[PDB]
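Participant: Handing you this structure, nothing more for now.
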Amino acid sequence: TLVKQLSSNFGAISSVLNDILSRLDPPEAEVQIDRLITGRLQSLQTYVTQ
Amino acid sequence: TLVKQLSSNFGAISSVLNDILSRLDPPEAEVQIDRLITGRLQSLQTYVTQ
Amino acid sequence: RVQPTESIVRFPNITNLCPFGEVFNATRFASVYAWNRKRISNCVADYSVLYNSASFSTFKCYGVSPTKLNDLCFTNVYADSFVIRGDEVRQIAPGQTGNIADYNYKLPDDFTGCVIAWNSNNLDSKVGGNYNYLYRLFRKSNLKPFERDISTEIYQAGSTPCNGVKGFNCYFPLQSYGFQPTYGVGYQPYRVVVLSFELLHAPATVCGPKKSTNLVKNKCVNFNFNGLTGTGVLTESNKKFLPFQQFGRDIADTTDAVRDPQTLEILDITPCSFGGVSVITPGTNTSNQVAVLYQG
Amino acid sequence: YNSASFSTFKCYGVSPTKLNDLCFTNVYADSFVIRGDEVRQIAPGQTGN
Amino acid sequence: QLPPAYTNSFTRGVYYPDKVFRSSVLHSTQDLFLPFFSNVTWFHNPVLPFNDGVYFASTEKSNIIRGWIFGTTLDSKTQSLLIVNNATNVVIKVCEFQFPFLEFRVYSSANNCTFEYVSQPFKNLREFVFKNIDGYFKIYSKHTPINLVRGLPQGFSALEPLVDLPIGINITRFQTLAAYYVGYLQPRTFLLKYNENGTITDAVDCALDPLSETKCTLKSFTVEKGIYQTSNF
Ligand SMILES: *[C@@H]1O[C@H](CO)[C@@H](O)[C@H](O)[C@H]1NC(C)=O
Ligand SMILES: *[C@@H]1O[C@H](CO)[C@@H](O)[C@H](O)[C@H]1NC(C)=O
Ligand SMILES: *[C@@H]1O[C@H](CO)[C@@H](O)[C@H](O)[C@H]1NC(C)=O
Ligand SMILES: *[C@@H]1O[C@H](CO)[C@@H](O)[C@H](O)[C@H]1NC(C)=O
Ligand SMILES: *[C@@H]1O[C@H](CO)[C@@H](O)[C@H](O)[C@H]1NC(C)=O
């Protein structure tokens, strides 16, 4: 489950960091990267607790 | 650790609430304060669970 | 909690007035690829009387509330001057990229300040042609935030090296201008001045028009020290500082010791006493009496 | 570029070095013959007979 | 010109990284510091490259005059510094100069002088640190008398700021006007131990050796028996 949680978008346009970097400009890619970071952090917090 | 968690920006321009309040308009300051509130609430939840 | 009773403001006594005017109405504003610098320092500022829009098309401030410039202050305020068309004013914005933003002037992604631009067609528009203005168009690589580049070389496009020949696949990087009153409004020359500054631990000598107030001791009051706000009680300290130290922190890293900007003495900061409140009740079926217990 | 030098190759809006990475849809090509002095007439924003 | 000699420093060159005040706190900071146990040249006056800071420690008997010249080309094509402690005048000026060791004025002429500062008219180990960051110039110094025949002695000494200059010019080369030691600076991470009086007493690296990294992670100067986790490879 923890590994499968990587591929989810968590609300971002895409779930690959390199695609976000290349497709979008640096000023806007920050929000997508932040959303991905928040999602992955929440998944890691569900883990460890379990 | 809980005390040290108060110094992180969490994405806001500054980690000091008074500094944001005295330096930004309410319509802009609200969206900055929201991120700090979310971060501190998350830290408090983690501490309580542990 | 204990509510504060008074507010005090402590600012250095500065008589010199900031020469903001000099950069805002001058004659020979330079070109965009060679923007000039100006280090305003050690003076009381008056953003208030210059926020008043004379003719400024834009006054967008990023990171600071425009109407709150007077009360607070910064450190080492800067200013840049260059002339650009009306259609390219948008390219001067943090993060956002453009043809001239990526070749002449690139603002840092965490920039703080305002981009003050206005109109210059009324005076700086010669009918014969303002042909003294140039702007770089070609560069081998991208620029850097707050980067200076003056040297000009013959551009080489792919093969056929030029070696200063100005031949095929060779172009002069600088391109002229056609600033004349006859052209459209969208291409008239606009004078742009961008203000950059930072907030630092080192004392901020530049400050806005504000009044000082006498010191108060052993009372829950609001305080202000060079723009630093908060709440607490001020007590005379015995911790010896160094002749170059101004602030003071602790393990939690919170400002608890300050040096007076006027009298140059060491103070203390302590938040007002507070604690939880707990009530003892013997139940609401025998009596309505209670007994408050303050926690600490 | 490897061919013979062209009389006019100045490009507007898009740079040849960056033209390889960026690309469009449905490229249209038009060929015609004019006089030598009529080249200035063949330009955006230019009016001629 | 004598060939250089390479002696080994003994953990010297730590300065106060900020104007803030901390006491009895094990603080970690990340900035430009002189790496411990690093060779330093022992010149006994050619032009030296100057990359990011410099550690200039000189031994003198009775405080003779000291001179330093910075710049990029030193040919009046770029601004230059002429930091010198002279009895006639202690002039700290940034101006174009054509160039030479003490004619009282070694520069041929001065055409356009952007900045010019004059202060009041004017065995022992002297240490100096020069930095060029974000258009600022900073000078740190300390005077610790010593009585040995050896050079940089063992021990731990603190450096404090003296003058900040907003010169903001391009500097890439170094020149100087008894012996002096030269050592360059690199980005490092340091742990500082301010005492109860507010002064620095001890400091340890975070990259020299694995024990240093173990002490750095634990944020303490003493490590008890046991296996620890340090970093990732
Ligand atoms: C003005 O500030 C200086 C600080 O150098 C202080 O010595 C002086 O007393 C101040 N002026 C007044 C009238 O207090
Ligand atoms: C209140 O509590 C007492 C305690 O037993 C009980 O005797 C009494 O009936 C209660 N009164 C009501 C109104 O519930
Ligand atoms: C410093 O340079 C000399 C030059 O040969 C070298 O022998 C010495 O090992 C160097 N210092 C260190 C710590 O490696
Ligand atoms: C300083 O001068 C050197 C040439 O000595 C040059 O390479 C460099 O780009 C200039 N600017 C900076 C910031 O180093
Ligand atoms: C702090 O300073 C006082 C006064 O000079 C001195 O007596 C004391 O020894 C100092 N503290 C330490 C740890 O040296």
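Residue numbering in chain D adheres to Swiss-Prot, whereby the residues present occupy positions 369-417 in order.
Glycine residues also receive a Cβ, built from the backbone N, Cα and C atoms like all the rest.
Dumping what Swiss-Prot says about this protein:
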| type | residues | note |
| --- | --- | --- |
| VARIANT | D:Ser371 to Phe | In strain: Omicron/BA.2, Omicron/BA.2.12.1, Omicron/BA.2.75, Omicron/BA.4, Omicron/BA.5, Omicron/BQ.1.1, Omicron/XBB.1.5, Omicron/EG.5.1 |
| VARIANT | D:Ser371 to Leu | In strain: Omicron/BA.1 |
| VARIANT | D:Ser373 to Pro | In strain: Omicron/BA.1, Omicron/BA.2, Omicron/BA.2.12.1, Omicron/BA.2.75, Omicron/BA.4, Omicron/BA.5, Omicron/BQ.1.1, Omicron/XBB.1.5, Omicron/EG.5.1 |
| VARIANT | D:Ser375 to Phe | In strain: Omicron/BA.1, Omicron/BA.2, Omicron/BA.2.12.1, Omicron/BA.2.75, Omicron/BA.4, Omicron/BA.5, Omicron/BQ.1.1, Omicron/XBB.1.5, Omicron/EG.5.1 |
| VARIANT | D:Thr376 to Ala | In strain: Omicron/BA.2, Omicron/BA.2.12.1, Omicron/BA.4, Omicron/BA.5, Omicron/BQ.1.1, Omicron/XBB.1.5, Omicron/EG.5.1 |
| VARIANT | D:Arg408 to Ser | In strain: Omicron/BA.2, Omicron/BA.2.12.1, Omicron/BA.2.75, Omicron/BA.4, Omicron/BA.5, Omicron/BQ.1.1, Omicron/XBB.1.5, Omicron/EG.5.1 |
Participant: Only counting partners 6 or more residues apart, tell me which same-chain residues put their Cβ under 8 Å from the Cβ of D:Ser375 (variant position).
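Facilitator: Spatial neighbours, sequence-distant, of D:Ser375 (variant position): D:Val407.
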Participant: Looking only at Cβ atoms, how many others are within 10 Å of the one on D:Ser373 (variant position)?
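Facilitator: Its Cβ shell of radius 10 Å holds 10 other Cβ atoms.
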Participant: Going by Cβ pairs closer than 8 Å, show me which of the variant positions D:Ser371, D:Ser373, D:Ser375, D:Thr376, D:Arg408 neighbour chain C.
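Facilitator: It is D:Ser373, listed by sequence.
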Participant: Report, as a single number, how many Cβ atoms besides its own are within 10 Å of the Cβ of D:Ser371 (variant position).
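Facilitator: Around D:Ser371 (variant position), other Cβ atoms within 10 Å: 5.
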Participant: Taking the Cα atoms as reference points, how far is D:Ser371 (variant position) from D:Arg408 (variant position) in Å?
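Facilitator: Computed Cα spacing between D:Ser371 (variant position) and D:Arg408 (variant position) is 23 Å.
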Participant: Looking only at C-alpha atoms, tell me how far D:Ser373 (variant position) is from D:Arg408 (variant position), rounded to the nearest Å.
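Facilitator: Here the two Cα atoms lie 19 Å apart.
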